[PDB]
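Everything on this sheet refers to the single structure shown next.
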Amino acid sequence: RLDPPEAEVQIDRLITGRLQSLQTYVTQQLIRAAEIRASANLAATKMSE
Amino acid sequence: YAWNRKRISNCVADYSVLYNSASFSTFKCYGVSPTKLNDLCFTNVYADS
Ligand SMILES: *[C@@H]1O[C@H](CO)[C@@H](O[C@@H]2O[C@H](CO)[C@@H](O[C@@H]3O[C@H](CO)[C@@H](O)[C@H](O)[C@@H]3O)[C@H](O)[C@H]2NC(C)=O)[C@H](O)[C@H]1NC(C)=O
């Protein structure tokens, strides 16, 4: 709908929003993975003992 | 103060000729670029004169 010079602004807004969403998702996943790793270590210790 | 409003639908619009007609002193589009109008589709177009 827009020529490149005008489109760039909307494209940048979308890029910023989606990058923020991806960063939030990845951070949440990292924290959840740390929790699951703690649980897995506990389970491994439970097995071994 | 009594600007006249006209409705246009059920037709094919060739904006190329209108844009190429240099008789228009000001030809300014905001939501869409003038060039791309020939490729878009609209539910209906209002013309206020
Ligand atoms: C309002 O009237 C004017 C004058 O006709 C329109 O401008 C241009 O008028 C010509 C002929 O009426 C349209 O066809 C032209 O034919 C010549 C060959 O005779 C050709 O060399 C031109 O390139 C053009 O195809 C033309 O479509 C039209 N617009 C242009 C030249 O940009 C005007 O279109 C009329 N307003 C509306 C909304 O139609």
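Since chain B takes its numbers from Swiss-Prot, the residues it shows come out as 351-399.
Looking at the header, which is where the method is noted, we find electron microscopy, 3.0 Å.
Cβ coordinates come from backbone N, Cα and C, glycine included.
Around the Cβ of B:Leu368 (variant position), the number of neighbouring Cβ atoms within 10 Å comes to 13. In Swiss-Prot, the entry for natural variant B:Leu368 to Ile states: In strain: Omicron/XBB.1.5, Omicron/EG.5.1. The structure shown retains the original residue.
Record note (Swiss-Prot), natural variant B:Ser371 to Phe: In strain: Omicron/BA.2, Omicron/BA.2.12.1, Omicron/BA.2.75, Omicron/BA.4, Omicron/BA.5, Omicron/BQ.1.1, Omicron/XBB.1.5, Omicron/EG.5.1. The unchanged residue is displayed. Remark: B:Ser371 (variant position) has no non-local neighbours by Cβ distance under 8 Å and separation of at least 6 in sequence. DSSP gives B:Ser371 (variant position) a coil state; it is part of no helix or strand.
For the natural variant B:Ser371 to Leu, Swiss-Prot gives this note: In strain: Omicron/BA.1. The structure shown keeps the original residue.
Under 8 Å, Cβ to Cβ, and six or more positions away along its own chain, B:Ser373 (variant position) finds no residue. Swiss-Prot lists B:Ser373 to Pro among its natural variants, and the accompanying note reads: In strain: Omicron/BA.1, Omicron/BA.2, Omicron/BA.2.12.1, Omicron/BA.2.75, Omicron/BA.4, Omicron/BA.5, Omicron/BQ.1.1, Omicron/XBB.1.5, Omicron/EG.5.1.
One natural variant catalogued in Swiss-Prot, B:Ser375 to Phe, is accompanied by this note: In strain: Omicron/BA.1, Omicron/BA.2, Omicron/BA.2.12.1, Omicron/BA.2.75, Omicron/BA.4, Omicron/BA.5, Omicron/BQ.1.1, Omicron/XBB.1.5, Omicron/EG.5.1. Counting every protein chain shown, the Cβ of B:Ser375 (variant position) has 5 other Cβ atoms within 10 Å.
B:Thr376 to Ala appears in Swiss-Prot as a known natural variant, with the remark: In strain: Omicron/BA.2, Omicron/BA.2.12.1, Omicron/BA.4, Omicron/BA.5, Omicron/BQ.1.1, Omicron/XBB.1.5, Omicron/EG.5.1. B:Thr376 (variant position) falls within neither a helix nor a strand when secondary structure is assigned with DSSP, and so counts as coil.
Comparing B:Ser375 (variant position) with B:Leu368 (variant position), their Cα atoms are 12 Å apart once rounded. Proximity to ligand 1 (Cβ under 6 Å from any of its atoms) holds for these variant positions out of B:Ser371, B:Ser373, B:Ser375, B:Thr376: B:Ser371. Rounded to a whole value, the Cα-Cα separation of B:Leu368 (variant position) and B:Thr376 (variant position) is 12 Å.
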